Amino acid sequence: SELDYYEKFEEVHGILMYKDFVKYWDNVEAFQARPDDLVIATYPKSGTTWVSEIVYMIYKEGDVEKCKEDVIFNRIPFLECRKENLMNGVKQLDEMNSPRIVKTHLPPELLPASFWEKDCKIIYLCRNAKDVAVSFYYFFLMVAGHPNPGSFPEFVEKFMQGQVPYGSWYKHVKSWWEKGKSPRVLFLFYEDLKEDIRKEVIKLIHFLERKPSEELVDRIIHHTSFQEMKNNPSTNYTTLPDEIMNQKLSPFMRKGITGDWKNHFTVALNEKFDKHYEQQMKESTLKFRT
Amino acid sequence: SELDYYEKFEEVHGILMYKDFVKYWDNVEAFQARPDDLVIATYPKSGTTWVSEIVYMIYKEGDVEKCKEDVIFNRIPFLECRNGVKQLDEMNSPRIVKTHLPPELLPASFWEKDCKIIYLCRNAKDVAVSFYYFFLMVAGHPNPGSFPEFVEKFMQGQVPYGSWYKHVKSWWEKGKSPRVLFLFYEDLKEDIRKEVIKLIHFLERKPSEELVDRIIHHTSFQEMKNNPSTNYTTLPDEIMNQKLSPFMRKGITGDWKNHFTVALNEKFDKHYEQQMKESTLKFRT
Ligand SMILES: Nc1ncnc2c1ncn2[C@@H]1O[C@H](COP(=O)(O)O)[C@@H](OP(=O)(O)O)[C@H]1O
Ligand SMILES: Nc1ncnc2c1ncn2[C@@H]1O[C@H](COP(=O)(O)O)[C@@H](OP(=O)(O)O)[C@H]1O
Ligand SMILES: Oc1c(Cl)cc(-c2cc(Cl)c(O)c(Cl)c2)cc1Cl
Ligand SMILES: Oc1c(Cl)cc(-c2cc(Cl)c(O)c(Cl)c2)cc1Cl
C-alpha cells in the first residue's frame, strides 16, 4: 500500500500530488492569467462539477445548448492537470478565448502567482470532511492514477493525515477560509447548495455581476440538479473511457447528497474521526454541517 | 440469494433451525431429564463456551486436568444438536446440558423436574457480530451476506434459534425464579470474580480462594483460546474453518462499534427500542 502511494503520488511545494502533474509543474508555476479569468477552487470531491456548471450557465445567460457544445472538462480546463500529451490543462487554457473559467484544487499557497497579481475573482467551494472522504474513496477506486485505497477505515486514516492528493483537507479549507474574507473570493458550502440552491445561485449571479431573472434562475436550478447532471454526458464524465474513469465500478455522479458518511463510517471510525477533527479545527471560525 | 439462505434452515415451532437438527426433533422433545441435571441456556454466541467451562471447573473443584479429559462439546453435550441426546442419555449424573432453545421449546422434562438452569445473555449488537463471523466460518450456514444484510436478518429473527429479542425476554421472565440464574456476558467481562462467586453459590458449592483463583485464570480468553479442549480446533476445517475466523475471536464487549455504520446503528437502535422498551431487562453495549 505505502509502495502503491509512493509510485502514484509525489510532493510539490510540500503538497502531495498526482505524479503526472508534478512532472510538468513548471508550466503551472508560470501560468499566465488574464484579468477576467474566473477561478473555481475546491478540495477534491467537494462539488466542483456542480458549481462549475452553475457558473457556466450564468456565463451563457442560461443557454443550455451553449453549455453542451463540449464536455465540462474541456469547457472549464483543469489548470494543473497534465498526463504527458494526453491531457494538458495549461495548454487548454492558453488557447482558450477569454473569458476563461479555470478549475483547480490547489490550496491558496500553490495557486499560480499570476492569478493573485491580476486580482482574478475566485469562487471557493467546500464540503464537510466526512462526505468528502466518502466521495474521494470511491474516486480512488474508479479513477486511473490512484493507488488501491484499501478498506474505508484505512483510506480515512490517510485522509486524516493529509496523505492524499492535494494534502490536508483541514489546511486546505482553513487557508481558503482566510482568503474568503476578501470580496473577490466567494466562499461557498456544498451543504448550502443542497439546502437552498436558489439562494446560492442568486448569490453567484450577483458575485459575477449578472442580472438575476426568475427565468434564468429557474433554468439554472433544474439544469444543475443532480438527476439532470447525472444524465448529461457533458457533465457526467461518461465520454471518458473505462481505462480512465471506470464508472461501472462507481459513477462520477454517485449519490449527490449530504450525509452519506453515515452509510460508510463505522461508529468507532466516526468517534476517532470526530476527535481528530476537533483538534484540527478547534481554532477556526469555519463551521461545517454534516 | 434468499433461496440459498433458507435452504440451510427449517422452522420448528416457529423458529428457524439448522435443517439437520429438525430431522430428529422428536428425540429432543421427548428427552428425559434428571432432577440434578444442570441446563446452560444461551442465545447463540453469547458466551456459552465461557460459562460452560466455568461451570465445569466448579463441578470438578477447579481440577484443570479433569476439564481437559475430553473436548468441551463432549463434556457438556449440545442437547438439540445432531448427537447430543445420545451423549446425554449415555452420560452419568450429574449432567451438564448445553442448549440455545427458548424456554417455550426446552424439553418438558426439564421443567417437570424443576432442574436448575443458568441463562447467559449478551448485548444484541455484539451477538450479531459474533454470529456473523460464525456464519462465515461454520459449516451448515449459508452466506450471511454483507454485515448490513445479516443485521437485517438478525433484527427479523431470521437466523438459527429465531428472535434474540423474544429469546432474552422469555428467559428474563423465567429468570425471576431463584431456580434460573440469569447472567450477562458484560458482567463476566466487567468483574469475573463477582460472577464466579455467584455461580459457585448458585451451584451450592463451597467457595474458596483457590477455587476462584483457578477458575479466573483457567477461563480467561487467552487461555481458552489456546486450550484445544475449549477452542473447537479439534474439529476439521470442513466442519469449522477457523482459518477464516476463529471460534475464540476477540472476546470483548463493544466490537459492534467496529462493524456497525452510524446509519445501521441508528436503524438497529430504533428497532431495538420497539422490541425491548416494555421489558425490565436492561443491558449494556
Ligand atoms: N448537481 C449536483 N448536485 C449534487 N451533488 C453533485 C452534483 N454534481 C456533482 N455532485 C457531487 O459532487 C461530488 C463530485 O465532486 P467534484 O465535482 O468536486 O469532483 C460527487 O459526490 P458523491 O460522490 O458524494 O456523490 C457528486 O455526486
Ligand atoms: N473466556 C472467554 N472470555 C471472553 N469471551 C469469550 C471467552 N470464551 C469465548 N468467548 C467469546 O464468546 C463468543 C462465543 O460464544 P458461544 O460460546 O456462545 O458460541 C465469542 O465472541 P466474539 O465472537 O465476539 O469474540 C468468543 O470469543
Ligand atoms: O477532480 C479531479 C481530480 Cl482531483 C483528479 C483527476 C484525475 C484523473 C485521471 Cl484519469 C488521472 O490519471 C489523474 Cl492523475 C487525475 C480528475 C478530476 Cl476531474
Ligand atoms: O453453538 C453452536 C451452534 Cl448455535 C451451532 C453449531 C453448528 C456447527 C456446525 Cl459445523 C453445523 O454444521 C451446524 Cl448445522 C451447527 C455449533 C455450535 Cl458450538
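Quick note: numbers on chain B are straight from Swiss-Prot, i.e. 3-84, 90-292, in order.
Positions of Cβ are set from backbone N, Cα and C atoms, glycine also.
Residues or ranges marked as 3'-phosphoadenylyl sulfate binding site by Swiss-Prot: B:47-52, B:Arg129, B:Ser137, B:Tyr192, B:226-231, B:256-258. Residues within less than 8 Å, Cβ to Cβ, of B:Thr226 (3'-phosphoadenylyl sulfate binding site) and separated from it by at least 6 positions along the same chain comprise B:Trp52, B:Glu55, B:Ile56, B:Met59, B:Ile199.
When secondary structure is read from DSSP and collapsed to three states, B:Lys105 (substrate binding site) falls in the strand class. A 10 Å cutoff on Cβ-Cβ distances gives B:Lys105 (substrate binding site) a total of 24 other Cβ atoms nearby, all chains included. For B:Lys105, B:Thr106, B:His107, the entry in Swiss-Prot reads substrate binding site, with the evidence type similarity to another entry.
Annotation of the mutagenesis experiment B:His107 to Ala in Swiss-Prot: Complete loss of sulfonation activity towards all substrates tested. For B:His107 (mutagenesis position), the same-chain residues that are 6 or more apart in sequence and have a Cβ closer than 8 Å to its Cβ are B:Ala43, B:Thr44, B:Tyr45, B:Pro46, B:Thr50, B:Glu82, B:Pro167, B:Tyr168.
Residues annotated as active site, proton acceptor in Swiss-Prot: B:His107.
In Swiss-Prot, a mutagenesis experiment is listed as B:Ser137 to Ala, annotated with the note Decreased gradually the sulfotransferase activity. Proximity of B:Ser137 (mutagenesis position) to non-local residues of its own chain (separation of 6 or more, Cβ distance below 8 Å) is seen for B:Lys47, B:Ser48, B:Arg129, B:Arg256, B:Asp262, given in sequence order.
Here the residue is the original one, but Swiss-Prot notes a mutagenesis experiment at this spot, B:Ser137 to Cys: Decreased gradually the sulfotransferase activity.
According to Swiss-Prot, the mutagenesis experiment B:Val145 to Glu carries this note: Substrate specificity constants for estradiol and estrone are reduced. Dramatic 400-fold increase in the ability to sulfonate dopamine. Taking Cβ-Cβ distances under 8 Å and a sequence gap of 6 or more within the same chain, the neighbours of B:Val145 (mutagenesis position) are B:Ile246, B:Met247, B:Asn248.
For the mutagenesis result B:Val269 to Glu, the note given in Swiss-Prot is Does not prevent the formation of homodimer. Applying an 8 A CB threshold to same-chain residues 6 or more apart, the list for B:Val269 (mutagenesis position) is empty.
A separation of roughly 22 Å, to the nearest angstrom, links the Cα atoms of B:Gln229 (3'-phosphoadenylyl sulfate binding site) and B:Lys105 (substrate binding site). Under 8 Å, Cβ to Cβ, and six or more positions away along its own chain, B:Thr106 (substrate binding site) finds B:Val41, B:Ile42, B:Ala43, B:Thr44, B:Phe80, B:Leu81, B:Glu82, B:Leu113. Counting 5 residues missing between B:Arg84 and B:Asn90, the deposited model places the Cα atoms of those two residues 4 Å apart. Of all the binding-site residues listed (B:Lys47, B:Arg129, B:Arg256), B:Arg129 sits in the most crowded Cβ setting, with the most other Cβ atoms within 10 Å. The candidate set comprises the binding-site residues B:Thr50, B:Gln229. Of these, B:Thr50 has the most other Cβ atoms within 10 Å.
In sequence order, the recorded positions from B:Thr50, B:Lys105, B:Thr106, B:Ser137, B:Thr226, B:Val269 that place a Cβ under 8 angstroms from a chain A Cβ are B:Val269. With respect to ligand 2, the recorded positions B:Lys47, B:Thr50, B:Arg129, B:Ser137, B:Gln229 contribute B:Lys47, B:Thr50, B:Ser137 as residues with a C-beta closer than 6 angstroms to one of its atoms, given in sequence order. For the recorded site, B:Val269 (mutagenesis position), the DSSP three-state label reads helix.
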